[PDB]
Structures are given as C-alpha cells and as structure tokens.
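Asker: Encoded as structure tokens, here's the structure I'll be asking about.
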Amino acid sequence: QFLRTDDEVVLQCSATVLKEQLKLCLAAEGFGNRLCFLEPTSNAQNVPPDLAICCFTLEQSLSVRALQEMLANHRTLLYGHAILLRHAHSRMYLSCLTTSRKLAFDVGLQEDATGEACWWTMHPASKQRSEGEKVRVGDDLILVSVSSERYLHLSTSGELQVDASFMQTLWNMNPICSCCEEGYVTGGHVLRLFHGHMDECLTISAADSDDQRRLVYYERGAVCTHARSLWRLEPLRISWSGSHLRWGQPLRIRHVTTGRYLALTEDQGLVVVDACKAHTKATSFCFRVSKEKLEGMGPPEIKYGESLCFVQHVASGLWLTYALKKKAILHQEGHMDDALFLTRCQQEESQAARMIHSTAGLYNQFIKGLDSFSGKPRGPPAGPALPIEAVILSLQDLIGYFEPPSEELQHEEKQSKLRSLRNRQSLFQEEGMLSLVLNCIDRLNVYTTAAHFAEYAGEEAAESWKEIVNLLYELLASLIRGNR
C-alpha cells in the first residue's frame, strides 16, 4: 500500500493525443546519452515498450533538515521528503541538468550523486494528501528539483518530452516490485534457460551469422557464459511487471543484445522478431508445470534452478522443443524431456548485454548514415543527421568502461578488477564489437582529411571527424588490451 526505500519504481505521466490518453514512462540510456526521454506504454499489446531503461531505485528519502545535514559533510516515503533516484541499468542518478534543449532545464542522468541536482522533493497533488503523510501506491504527485526549484514536467514542439519547468505535471511512482521472495523468478529479470545439465541453453546465433540472428537454438558449451544466451522476461501486464511469475501467466521473452522477441510466425515458425511486429498473439508465452491440456508481488511459484518448466506459446498451444546445436521449434507434442530450468544472470553481465544492444544500435545508425552519402557529393548532405554527439559520448563512456585499474591499487583488488575487465571485454568481443568498431574506422578512413569528409557530409559534421576516428582507435585498443 505504501512506497518504501529500495523499491524499484517507474515514473509515469499521461498526455492526451488524438482524443485518447497515452501513458508514458521516464526513460534514459545513460551510456551514450544522459538525457531523459519518454517511453510510451499504452500500446503494449501491439508493441512492447523498452522498460529496462525505465526502472529506477529509491535510494533515499530524507526530510528537509536531513538533506541539509547530508550535504554539509528501509524507510517509508513521506510527503515533503527529498528522494534520490538511481537508474537501474546505468547506475547513474536522476538529476536536473544545467543545460536546456522558456526558462526550462533538461532532465537527465548524472555520474555522481553530489550536490542538490540529483534530489527531488515530493508534494501532494490534492487536499487528500498532506505534508508528513505516507506516500501511497497509485498516488498522483508533484516532484520539485531541489537545485532549480522547478517541477518535473511533461513538455510539448510536436513531440512528447521531459524537462524541469515552472509548469506542473502529475507523476505516478508506480512500483515495479517490492520486497520479493528470495530465489523466485520475477518479471524484468534477465536470465538463461537451460535444457538438462550438459551446459545446454536457449540462444540465438553469434553475430554476423547467415541467420541474420533470427533463429533460436539449443546450444552447448561456451554459449552458457556469452551475452547471446541472455533473455529478459516481460509479463504482458505492465502494472507490477516485476512481480513473481506464475504458472500459466502470459509473458514476452526478450533477447537482450538484439532487443528482439521470441515469436511464432505463419511463414517461419519459431523465430525472434522486431519489437514493432511483436504483437500479443505471436509473442505471448507461459511457463507450464506439465503438458496436461489447458496487484502486488503475489504468490511465489517459480524457483530459480529448482523449478522445471515447459514453455508454451499461448495462442497456439504449441510446446517449445528441439529439431551440439539443435534448432528450437514450436511443436504440438514436443518431447518428454522438454522441461527447462532458469538461472538468474548477475548485474555485471546483464548490464554489459544491454550496453552491447545500445552500442550496436547506435553505431549501425552511424554506419547507415555514412553509407547514405558514400558516392553522393554536396554543392545539402542531404540525408538524416549523423548522431555525432551520441557517438562521441558513447565512445568516451566505453573507453572509461574498459579502462584498466590504476597501477597504484593493491594486488588483491587489482587482480579482481583485471578479471572483471577481461570478462567484460570478452562479452563485447563475442558480440562482434571489434568488427563493428572497425567498420566505423574503415568507412571514415575512406576520406583523407576533414575537408574531404565535408564534401560528402556537412561542414558541421566534419568538425568532429578527426575526434571520432581517434576515439574509435582508442576504443579498439581498449577492447583488445590483454589485461592479464
């Protein structure tokens, strides 16, 4: 009934578009782009929203005097309290930025929780709540930046955005999960699906495969530690999507590094499909106890490791089965040994897998823009603008991410940090990040100078040509660095 600290939440607002209400969640990537944006959730039945980057953790909830004393150097939320919100993926903190996209400031994530910028005071939306009262689940609230004294605001030229404005917006701090039972599978969890005990898991193929990475397999060996075998369980009901999963409950299964959804198609059978084509009927599955014919955290039913689960496609009733590497299919009978167990991926690996997803998406966009004016000069590029700012920041972020530990650190800590670095390098390497970085280099090296690049791209885009190539070479080096 009440919101507490260390609860996972989403910040939701609503807007009227085409005489219909549209629910929107506060989202940010962090790496490559600090700025917050809005992720629509109303059309979930047709197109699944990108929720992994919508999740925030309530770090602290402090009174006015408690904040002031903290700046000089599980608790229930009360009105008047100032809260610190940590982004689940990037590990960064929601803040009011000093830059502007009007007397509004931009809203985004910052690297460190220092100063007032990352603090937001909670205020009642009506006379039904008062200062010092317990913040209840489902309450509309007003959020005020401690630094700028402005409201967290839904802005509208023709797009729906977030900023810090003197205009008010009502926000719903919807709980994703609360204290949940240990060892139980919940929504939003990133995991692996294992078949037997021979190091065999459900996966798509490696990068650059003739597959186009659309097919699903049972694969043995090194896959079991690679990013390509990681999946995100996404229940159809957005409310309490981070609640315990139940037998028979419909859910979508998202592939982390590609962002594609397990689906049944009329033409291809069992494949993995783009988000835009991942509608309920094709993409909805459930865990079953057997093959017999058939608003809170809820009852805990599915255990990690100990529970054996059959995967069923809901609309068709077909079972997930196999055709070492065996193709995964959907079949009316399947096989007697179809039952799978689940194992929870830890945060370093899951974080890395999402970073790869966004990194791949961004640089592939950058590559597509480069190919757009490949043999087309200007007298007016005139294709879509290259994501210069995002590419630069992405590059800088990954370089810092792959930075070796300081030689001044102690041996025990250094070795552990080196081991973590190697594992993180490996996950990127196995997802074809070297080739991808190289493809950017090779395409930019087609040009001899910045001025030559300006003859095909813009003069403004050419201003960052030398910087991007140098940062790419730097990332390339950091991806290879042995770090033994």
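Counting starts with 1 at the first residue shown.
Any Cβ shown, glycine's included, is placed from N, Cα and C.
Listed in Swiss-Prot is the mutagenesis experiment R136 to C (Swiss-Prot position 164), annotated as follows: Decreases threshold for channel activation by K(+), caffeine and 4-chloro-m-cresol. Decreases inhibition by Mg(2+). Here the residue is the original one, but Swiss-Prot notes a mutagenesis experiment at this spot, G305 to R (Swiss-Prot position 342): Decreases threshold for channel activation by K(+), caffeine and 4-chloro-m-cresol. Decreases inhibition by Mg(2+).
Provide an account of the burial state, proximal residues and distances for the features listed.
Answerer: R136 (mutagenesis position) falls within a strand when secondary structure is assigned with DSSP. Around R136 (mutagenesis position), the C-beta neighbours below 8 angstroms that are at least 6 residues distant in the chain are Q1, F2, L3, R129.
When Cβ atoms from all protein chains are considered, those within 10 Å of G305 (mutagenesis position) total 11, not counting its own.
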Asker: Across the 8 residues that the deposited model omits, what is the distance in Å between the Cα of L294 and that of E295?
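Answerer: End-to-end across the missing region, Cα to Cα: 24 Å.
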Asker: Once you note that 2 residues are missing between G379 and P380, how far is one Cα from the other in Å?
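Answerer: Logged value, Cα of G379 to Cα of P380: 7 Å.
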Asker: Along a straight line, what is the whole-number distance in angstrom from the CA of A323 to the CA of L324 around the 11 missing residues?
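Answerer: What separates the two Cα atoms is a distance of 12 Å.
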